[PDB]
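K.L.:
Here you go, one structure.
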2 protein chains.
Amino acid sequence: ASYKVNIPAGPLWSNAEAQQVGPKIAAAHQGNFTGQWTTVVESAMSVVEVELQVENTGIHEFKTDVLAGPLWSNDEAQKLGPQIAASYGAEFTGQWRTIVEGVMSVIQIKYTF
Amino acid sequence: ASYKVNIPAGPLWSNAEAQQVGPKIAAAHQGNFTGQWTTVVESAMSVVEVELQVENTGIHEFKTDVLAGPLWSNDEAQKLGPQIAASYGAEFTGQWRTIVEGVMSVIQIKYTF
């Protein structure tokens, strides 16, 4: 199954640029650009409508760390990791670390494509 | 300046769960959960509305690689990199590399917080 969300694209100056760039942003998020887009902050930010899969499948994988917000402990990270990872369209591997005490932590996620 | 987008959260089974999870996903994406949410695929996927800032500033940073879709040349990476980075709420450092020939590349982004 799939669904749609708007994803930031930075400023998009024309429909011509949007139709060229939208598919690139979508591909980076394992989705497909629908053709619809909106400037949300004049000369500063636009978003593109991207169709995403509830579950990404494929035979390749890539692992990396992304922001997780500040996490209190490993036990909380194990509890919240899966959902935070799902917000990136990926899975949580269980690995994580705080990078700035009281401010920010990161989790390792796994992309399948 | 700010703007709002819906971010995947996986299935959310009650408003209570959404209010507990929404802030965590928002914090992982450097935004503020608005309290609003929607299920987009019954029993499989819900999204939480998050207010993002056009520009994320701060004295701390974290660099990492993220999916960039397939990139065919340094020229395309230079052109698309900042835009793809913006789609992650971050900045493009200029570094990138293909991870699966003809299928996928990644770019290095810098989160500032």
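Residue numbering for chain B follows Swiss-Prot, covering 2-114 in order.
How was it done? The header gives X-ray crystallography, 1.9 Å.
For all residues, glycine too, the Cβ spot is worked out from N, Cα and C.
For B:12-16, B:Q20, B:36-44, the entry in Swiss-Prot reads carbohydrate 1 binding site. If you look up Swiss-Prot, you'll see B:71-75, B:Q79, B:95-103 marked as carbohydrate 2 binding site. Experimental mutagenesis at this site is recorded by Swiss-Prot as B:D76 to A, annotated: Loss of N-acetyl-beta-glucosaminidase activity. No effect on anti-HIV activity.
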K.L.:
Using a 10 angstroms cut-off on Cβ to Cβ distances, just flag whichever of B:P12, B:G36 is the loneliest among these binding-site residues.
P.N.:
B:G36
K.L.:
Measuring Cα to Cα, how many Å separate B:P12 (carbohydrate 1 binding site) from B:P71 (carbohydrate 2 binding site)?
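P.N.:
For B:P12 (carbohydrate 1 binding site) versus B:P71 (carbohydrate 2 binding site), the Cα atoms are 29 Å apart.
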K.L.:
I need the nearest neighbour of B:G103 (carbohydrate 2 binding site) among the binding-site residues B:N16, B:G36, B:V42, B:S44, using C-alpha distances.
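P.N.:
So, spelling it out, the nearest of the binding-site residues is B:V42.
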K.L.:
Rounded to a whole number, how many Å is the Cα of B:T40 (carbohydrate 1 binding site) away from the Cα of B:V101 (carbohydrate 2 binding site)?
P.N.:
33
K.L.:
Return the member of B:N16, B:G36, B:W38, B:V42, B:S44 nearest to B:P71 (carbohydrate 2 binding site) in space, with distance defined Cα to Cα and candidates limited to these binding-site residues.
P.N.:
B:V42
K.L.:
Would you list the binding-site residues among B:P12, B:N16, B:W38, B:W73 that come within less than 8 Å, Cβ to Cβ, of chain A, in the order they occur in the sequence, writing 'none' if nothing qualifies?
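P.N.:
From B:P12, B:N16, B:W38, B:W73, none lies near chain A.
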K.L.:
Helix, strand or coil for B:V101 (carbohydrate 2 binding site)? Use DSSP.
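P.N.:
Note: B:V101 (carbohydrate 2 binding site) is in a strand by DSSP.
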K.L.:
Cα of B:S44 (carbohydrate 1 binding site) to Cα of B:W97 (carbohydrate 2 binding site): how many Å, rounded?
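P.N.:
Here the two Cα atoms lie 37 Å apart.
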K.L.:
Specify the secondary structure state of B:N75 (carbohydrate 2 binding site) as given by DSSP, simplified to three classes.
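P.N.:
Its secondary structure by DSSP: helix.
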K.L.:
Taking 10 A as the limit, how many CB atoms besides its own sit near the CB of B:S44 (carbohydrate 1 binding site)?
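P.N.:
If we count other Cβ atoms within 10 Å of B:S44 (carbohydrate 1 binding site), we arrive at 10.
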K.L.:
Between B:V101 (carbohydrate 2 binding site) and B:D76 (mutagenesis position), how many Å separate their Cα atoms?
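P.N.:
Cα to Cα, B:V101 (carbohydrate 2 binding site) and B:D76 (mutagenesis position) are separated by 18 Å.
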K.L.:
Taking only same-chain residues 6+ apart in sequence, whose CB is under 8 Å from that of B:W97 (carbohydrate 2 binding site), what do you get?
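P.N.:
Non-local contacts for B:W97 (carbohydrate 2 binding site): B:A69, B:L72, B:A78, B:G82, B:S106, B:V107, B:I108, B:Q109.
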K.L.:
How would DSSP class B:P12 (carbohydrate 1 binding site) in three states?
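P.N.:
In three-state terms, B:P12 (carbohydrate 1 binding site) counts as coil.
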